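Undergrad: There's a structure below that I have some questions on.
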There are 2 protein chains.
Amino acid sequence: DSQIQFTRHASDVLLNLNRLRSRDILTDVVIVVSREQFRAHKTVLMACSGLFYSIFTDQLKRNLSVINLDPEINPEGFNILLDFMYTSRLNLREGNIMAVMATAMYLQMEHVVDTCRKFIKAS
Amino acid sequence: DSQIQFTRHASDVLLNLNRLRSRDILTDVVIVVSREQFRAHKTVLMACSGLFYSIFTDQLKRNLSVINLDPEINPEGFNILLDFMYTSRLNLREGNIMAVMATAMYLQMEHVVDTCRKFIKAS
Ligand SMILES: N#Cc1cnn2c3cc(nc12)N1C[C@H](C[C@H]1CO)OC/C=C/COc1cc(cc2c1NC(=O)CC2)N3
Ligand SMILES: N#Cc1cnn2c3cc(nc12)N1C[C@H](C[C@H]1CO)OC/C=C/COc1cc(cc2c1NC(=O)CC2)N3
Ligand SMILES: [Cl-]
Ligand SMILES: [Cl-]
């Protein structure tokens, strides 16, 4: 529309959301993945994940301070996807591909799942 | 770096943050601007504004649920900048330019201030 577009604004916001997370500022949830914990902002989690969207949009689960992921979710894969959520950068490699794809399916991250598929299809 | 770049991810996150705001989901602050109120997410406000960054990063003001802006801040200009924060789209026109620039200066939004300046310089 008529409005002036700032092509760098969305990435600048995300960069500052990542800094808040690295500074533990206004984080409101702890995600427990086996023997590891990850603090995050529910608004970001919802924005990036069908699983977290379906949890927090429900008034019954909205005020939860702790989420325990299913015991078979690997912390490595969760960490890679949480970083992705806050950076737009996906660290796919040969040693993590299966763990990441499986974690993205669980988190309901369709674009990441399809990218994990293009990766297997390539080289 | 080595990581896969998702060029649409940052704008998709922002779009979903705007939907949360339009759905009054996980908003944690009310900004009072004269006879008007605006609900928002403190994390977004901090990410876009030097004024809100300096408020909420301070442990003494972090848990505030209401912010009353100075009585001379016009609600029109604040509304335009809040929409910008959540969309990357800036609605600058002839009838609002002065109000928007003055509000951006108060909110400490340097890129918007400099853009308001390029606008006066142009046409
Ligand atoms: N307000 C708000 C809000 C905050 N996060 N968020 C997301 C989607 C969303 N709104 C929000 N939608 C999508 C659509 C219309 C609108 C409803 O408000 O509803 C259907 C729900 C779909 C669930 O699946 C996702 C939800 C979100 C993000 C992804 C997926 N699924 C992926 O495979 C990767 C990305 N986040
Ligand atoms: N964590 C976190 C976090 C959340 N929001 N946010 C912002 C900047 C920021 N970190 C955060 N910085 C900037 C720098 C290093 C780092 C310190 O963490 O510190 C100096 C402070 C500057 C204040 O001015 C701004 C602050 C933010 C955004 C803008 C301005 N000033 C503008 O004129 C338009 C944009 N948001
Ligand atoms: Cl995705
Ligand atoms: Cl700015």
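Quick note: numbers on chain A are straight from Swiss-Prot, i.e. 6-128, in order.
Even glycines carry a Cβ here, placed using N, Cα and C.
When I checked Swiss-Prot for this same protein, it listed these features:
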MUTAGEN   A:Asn21 to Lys  Abolishes interaction with NCOR2 and HDAC2, no effect on interaction with CTBP1 and transcriptional autoinhibition; when associated with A-116 and 376-Q--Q-379
MUTAGEN   A:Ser59 to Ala  Abolished ubiquitination by the SCF(FBXL17) complex
MUTAGEN   A:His116 to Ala  Abolishes interaction with NCOR2 and HDAC2, no effect on interaction with CTBP1 and transcriptional autoinhibition; when associated with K-21 and 376-Q--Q-379
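Neighbours and distances for these, please.
TA: The Cβ of A:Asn21 (mutagenesis position) lies under 8 Å from the Cβ of no residue that is in the same chain and 6 or more residues away along the sequence.
Taking the Cβ of A:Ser59 (mutagenesis position) as centre and 10 Å as the limit, one finds 12 other Cβ atoms among all the protein chains shown.
Secondary structure from DSSP puts A:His116 (mutagenesis position) in a helix.
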Undergrad: If we take A:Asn21, A:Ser59, A:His116 as the mutagenesis positions, which have a Cβ under 8 Å from chain B?
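TA: From A:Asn21, A:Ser59, A:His116, flagged as close to B: A:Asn21, A:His116.
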Undergrad: Are there residues of the same chain, six or more positions away from A:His116 (mutagenesis position), whose CB falls under 8 angstroms from its CB, and which are they?
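TA: Result: none.
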Undergrad: I'd like to verify something. Among the mutagenesis positions A:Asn21, A:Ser59, A:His116, which ones have a C-beta closer than 6 angstroms to some atom of ligand 3?
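TA: A:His116, in sequence order.
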Undergrad: Scan A:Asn21, A:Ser59, A:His116 for mutagenesis positions whose C-beta lands under 6 Å from an atom of ligand 2 and note them, or write none.
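TA: Checked mutagenesis positions vs ligand 2; flagged A:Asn21.
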